[PDB]
Amino acid sequence: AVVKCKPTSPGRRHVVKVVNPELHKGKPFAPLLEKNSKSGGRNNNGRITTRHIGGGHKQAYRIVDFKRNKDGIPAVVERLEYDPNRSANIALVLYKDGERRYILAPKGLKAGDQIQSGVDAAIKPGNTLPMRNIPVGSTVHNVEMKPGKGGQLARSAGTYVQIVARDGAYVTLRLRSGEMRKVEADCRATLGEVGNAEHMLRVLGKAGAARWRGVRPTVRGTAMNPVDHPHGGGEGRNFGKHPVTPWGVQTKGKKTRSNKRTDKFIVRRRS
RNA sequence: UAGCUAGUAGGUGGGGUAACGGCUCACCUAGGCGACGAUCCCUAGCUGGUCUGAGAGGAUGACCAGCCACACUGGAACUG
RNA sequence: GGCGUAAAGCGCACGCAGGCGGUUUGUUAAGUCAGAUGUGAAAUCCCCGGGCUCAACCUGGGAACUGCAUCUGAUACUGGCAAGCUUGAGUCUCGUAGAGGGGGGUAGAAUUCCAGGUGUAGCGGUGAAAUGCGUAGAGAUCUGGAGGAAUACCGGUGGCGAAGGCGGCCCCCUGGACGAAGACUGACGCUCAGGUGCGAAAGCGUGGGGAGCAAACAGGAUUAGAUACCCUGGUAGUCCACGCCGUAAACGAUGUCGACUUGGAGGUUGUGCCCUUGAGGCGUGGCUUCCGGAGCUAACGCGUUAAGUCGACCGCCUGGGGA
RNA sequence: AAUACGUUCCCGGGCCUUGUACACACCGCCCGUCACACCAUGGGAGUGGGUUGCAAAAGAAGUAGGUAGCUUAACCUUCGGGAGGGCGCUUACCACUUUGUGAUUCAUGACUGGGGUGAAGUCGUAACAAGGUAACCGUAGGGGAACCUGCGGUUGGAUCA
RNA sequence: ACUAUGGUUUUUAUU
RNA sequence: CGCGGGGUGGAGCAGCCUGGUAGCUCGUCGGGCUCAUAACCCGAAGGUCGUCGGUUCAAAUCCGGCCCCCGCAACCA
RNA sequence: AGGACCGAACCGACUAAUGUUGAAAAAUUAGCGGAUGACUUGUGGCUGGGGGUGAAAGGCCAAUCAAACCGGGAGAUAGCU
RNA sequence: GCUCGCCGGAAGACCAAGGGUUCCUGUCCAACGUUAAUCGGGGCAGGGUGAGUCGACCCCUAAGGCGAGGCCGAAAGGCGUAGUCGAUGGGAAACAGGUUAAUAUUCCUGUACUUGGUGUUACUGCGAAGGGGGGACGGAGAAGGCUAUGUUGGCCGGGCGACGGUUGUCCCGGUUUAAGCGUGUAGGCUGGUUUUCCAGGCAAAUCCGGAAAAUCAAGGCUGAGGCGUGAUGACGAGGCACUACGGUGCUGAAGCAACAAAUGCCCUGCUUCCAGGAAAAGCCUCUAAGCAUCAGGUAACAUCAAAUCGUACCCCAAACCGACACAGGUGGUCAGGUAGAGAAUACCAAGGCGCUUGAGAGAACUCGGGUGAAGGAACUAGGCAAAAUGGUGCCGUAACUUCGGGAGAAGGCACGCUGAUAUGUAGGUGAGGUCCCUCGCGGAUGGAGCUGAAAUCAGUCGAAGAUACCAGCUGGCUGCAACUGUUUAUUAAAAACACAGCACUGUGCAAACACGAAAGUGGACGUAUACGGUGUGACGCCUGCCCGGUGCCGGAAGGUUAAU
RNA sequence: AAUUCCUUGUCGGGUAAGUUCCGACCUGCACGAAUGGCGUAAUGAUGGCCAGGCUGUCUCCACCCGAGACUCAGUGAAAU
RNA sequence: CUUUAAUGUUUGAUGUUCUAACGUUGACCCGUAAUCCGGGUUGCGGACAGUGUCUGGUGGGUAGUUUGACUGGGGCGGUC
């Protein structure tokens, strides 16, 4: 759900939040908690490597088991929880052996319902049944771009991803990025969907409300002195150049992809 | 014309009057009215009747019959 | 007095007060009418006198002033309060066709993109021609894959629906209509100011999406010019999760209910029958196309699904320019 | 002298039917901007009375209750004064008179939208015939005017739709 | 294909 | 400031630079198409080539004067 | 509840006055601007010169900056005073 | 010394740091002191600083550093594992009577108490560096309890009147006693028990975690403060004695009730919202290791140590910091009446101070306050300055608005003292009578006494009841600007920058991008509703053309063309 | 117009009189649609403009009063 | 001498495939019941990344340098 604030007292007028009563809010399961230390937007080489960073209110990290080490174990989803670290929210998995792990919160938000692991598992949602066993046309989430490498590709909020085609010992899926991509089909994925999908409807409303979120204000390149950014202030309304980043890259149209290692996995782009 | 009261809405004991009344001083409560047109401004006294027409309807009240209001303009008491 | 079209039913469904309401035995007697007691003065309108030049007028008598106030009577009928009655109405027994509604599943032509081959100056189009795509391989042709709108033909003497409308294939859920012999309440009904509900489109709003087509704008032509048609492109929009609006030729110009009447050609759907020598026929309801008799309208025509006939309820009309 | 298959299609005519927003009859009819002298209304920086709501200024006389001090008509009286009024004071209610912000109406105004009339002009030629791009309705984007281009609806259209 | 335009006013009714 | 152009039968500009030499599209009048004017196709008349001179065999051009115009422009005590 | 209004602590400077051989190479008064916040503050750490840090001023980097502070090259160089 | 006066959240007072004898005693005046100077936060010589418990060390750790082996970098230098350090964070024991010129949670005197070691007897599995539990930590909001405290009463000690009066109108002095223990109370928290058990707790587990069978209730926890107790001692006004009284003891009164009360204590509580909020160790407990009439454990009893650092004096201050005996600054901390919500503003308590040349003078004038006739913004670049306004509730309140605001709009009315109803009522609090039980930091009923709102009526008073201080001037036209933020330390305080919002675009993850000799980092423990960047500036109207230049995206035939 | 050279453009309104202020022009030698153009409220230590309240700002300045000026005694400078 | 099958085959590319090179930004084994990454085995990629010599292009990121003399002060035009 999504809510706007009432314009009572100055500054509240434009503030829009995402809200959900079907999802729990509180403290995390302590054996999967760490404080996760800040870099400050600086590295071990003594210079700034990031921008728009600093300060903010107190926050910890909820440890999600993206890279898995075993299969076959029966489980139940014990909790469905909010997570400040990710737009996708979090769910607590309780395995029959007395073991707990975190996963991304499934679209159904349902607690106390069983899920099975391994190639013996039923063709049912949320089971740890790898793509070699699944029908084409199924929805997967957190699709595991390369097998054994764990949860990456299509794992942020509102994602589902559908398996479109088969190509021998591989399967091909379609992305909202205009890309259609082939994967080695031993990939596990989450055999389902992820929730939220409302996070782009938020409106920050205030000029200070990013500050408590660890964000710092950043000056326009043509407003600072010519010694720090290739733009550089004038002279009123000067520019007289092609627009660039603080490091000389043309801000529009100019491309920067240079990988050239894995082109055979990418079937279509800008589709 | 979509707002209107507030002695208004419903009770209590004296005082005032020929006499009803929140007439009038106290005290006991918080409503009452209205689109099914409350209420307020603009204009205007009203009527026996007169004028019109086949009548309905419309217009109109001087002059001849009958009330009200008003007395430089505003305001206070007496007399009865 | 009018509301199909001159002037008007206010785009379409539900519905409280308001207003309306079958048939019968009681009962109240407000309304009504009856009867009586008061009133409608003086004038005045009308008829006939008196008196002042005629007459007016001022006066005398009649006749009027069809009205109004009350107290009794009657209760046909409206209101009101009891009580029946089964016909209106609603409920029920049984089911069908179709684009009626809702949620999901799904596919192809053409096109474009993805990935490639066969092959060479054309493509595409006009009265005639460019631009553009095009030799760097455009068009043609074909293999594999995928997207999206709209769902070709059927398709119209057709269905379903309150209007707008709604079609494509399958499944689940689901609204409303219609009839015969009986059952049930026993006037429970009709309409309805306000009230509560519903877009073909275009637009806007929050967020997506871009094949097809295309306002705007560019390129080239035609031409006086061409702000148009032609033609190479193309945004918004169309599509979707939806929201707001209430928009129109929402025009098949018929507000909603009730009832009587004259024929035919034709189709469908119930329901009941047939001495069914039929490859079917006939009653009787609902829908329903097109001619046609009466009657209404200036005229077209309406024509039993009325613009004939006639009760109940709610809105609208009274020159145009200007609005 | 020659040419004539044969009337497909122009010019100019006739009859017939369908349209007609035509009728000195297509040399018909017809739209609006611009030029310009006017008239009324709307909008309006403003200029200003009329009038009034609410909250408030105000305290003359009057009425109601108090009422020192000083006094004195009628009653009482020991003839000294006593009683109540007077006077002079007081607590209420209080005629005028004085503002603050609202509301509303009539006057009035630079400049001005749209509308009707006069100047028959300038501009193109938008609707009526199949009206030279079928028309129209809603609604966006454009547009010197008149319009034009799209999506859906509908014929107040039309060529064997 | 393309080929536009034409002010206002200006007739018949017998006794 | 200083710089660079234009002045061409009536209008507005090609021409010039490259010397063997006066024009185009309109305009004016008269035709052709027509009932007629436009659109359109033809016919006809007229250049101090701003204008005074210079120079040469020879021009509007080479080139000085006397005027008329525009563009950049006043960016220094 | 509060990137609201009052306001002491704290933070900060709109005006007038004082001070710049002044108590002081930024302190003072009287009216103050803010004051649960994009706040402010105690403490430590990390970032360094053609580099840092900056809601980014040739500002800040210990009185210092169109390259600070210290030393070396250095007894720089000066058609001139 | 007495008196007068000023400050009184400070001009009172407690304490670290950091400074460095400033604390004590003497004599030196030469120098010092913005003046004498006999004095000393001066010069100089000597005196004084005691710890099981304090605060620190040990233990543990953040940010971060240090870093063998290992790695990058001509090099300087950097990275980083095993490990190791480290505060502004977490952990064992402390309070205060005695007092000397100067010393004391340290000695003296009491009481409290923790950690490490040695060892016997009896019985006996103990135990990590690992695992679990806990430690444990967002910011506000709102009741209750409580106490040093407040203010009277009583009591003991004293006063009773030169003065208007002071034996029912009294006044002053005093009325005190820790940490901690025991009881286990306000306030606050809340399911256990008995049994078996799987691939988890990257090894082990009897403890967690999870699965099943069984079974029980009304108990399980935390504890401010009271009381006892620490303490028949201490403290105590008053009384008394003796050797050089040259100090140093002896003695000793009252020692209590009422109500209100914190910022402190219950409390990091509870409640509440949100941006979702350190870890480890001690401690409890499970097991791994290792070992055995050892060590450990359980019970009884003896017993050795508490080492390591600091301690005087200062303290918002002429002992710190500002070169100064400096218009100033400096880390922690407390806070009563009377009015008021007062770390507002006024006067004062407790308490301190009269501000480091002094004395004449008393002139226009200057620095700065107070008052002003009549007129008023006429002045001035500028109502600039000055002056006025200034509180609460009720009555009342427009244009414009993003419908929240504008608005405490504007304009005005009220605002003392006494009496009364209830001469003090409602809430809170509080002693009996009555009533009940295991019992007791006892409950039920009850409400004399204490504290005391809220409202109305009746009298009385001045010029004036927000009486003083402190505390908005008001409205209207326009531009600009969203509102809150940021700034050129000393000429700009803003319309700039930031910023909600927006377009265009790059980025498929070993992302793009950034640091940079190059690794390893940062992006991100993020993965296309995720991240990068530019500019414009929230919200509403919206937002056209030119592809010639130059760049970018894309394209490959033809031509120029290097190494070779 | 925070843009207009020449411009007090020219004009209405605001004053007795207005280079500014308020509302226009369409003549922008030269604004202009994210180097964004168009626009409004609370509001800002924001420029201008109109009025009242209060006022020694101004008219004409007056009186009152600390601390300094003056004179001592101590200590006792300096730029020049 | 044409063009070429089958057999033999040098070579730079294009395009697949294979894999010992190389990688792991996977797993496993052990260091280590180590938050470095060393070795080993496997899975999956795969002849490349990366880097040095030659070389074309571009290259303010970075360096070094100048803009003559006269102009009756400086300048526009003029002058050498």
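Using the numbering of Swiss-Prot, the residues shown for chain A are 2-272, in order.
Yeah, the Cβs are placed from backbone N, Cα and C, and that goes for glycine too.
In the three-state DSSP scheme, A:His230 (mutagenesis position) is classed as coil. Residue density at A:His230 (mutagenesis position): 19 other Cβ atoms are found within 10 A of its Cβ, drawing on all protein chains shown. Under the heading of mutagenesis, Swiss-Prot lists A:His230 to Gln and annotates it as follows: Loss of peptidyltransferase activity in reconstituted ribosomes. No change in rRNA binding or assembly into ribosomes.
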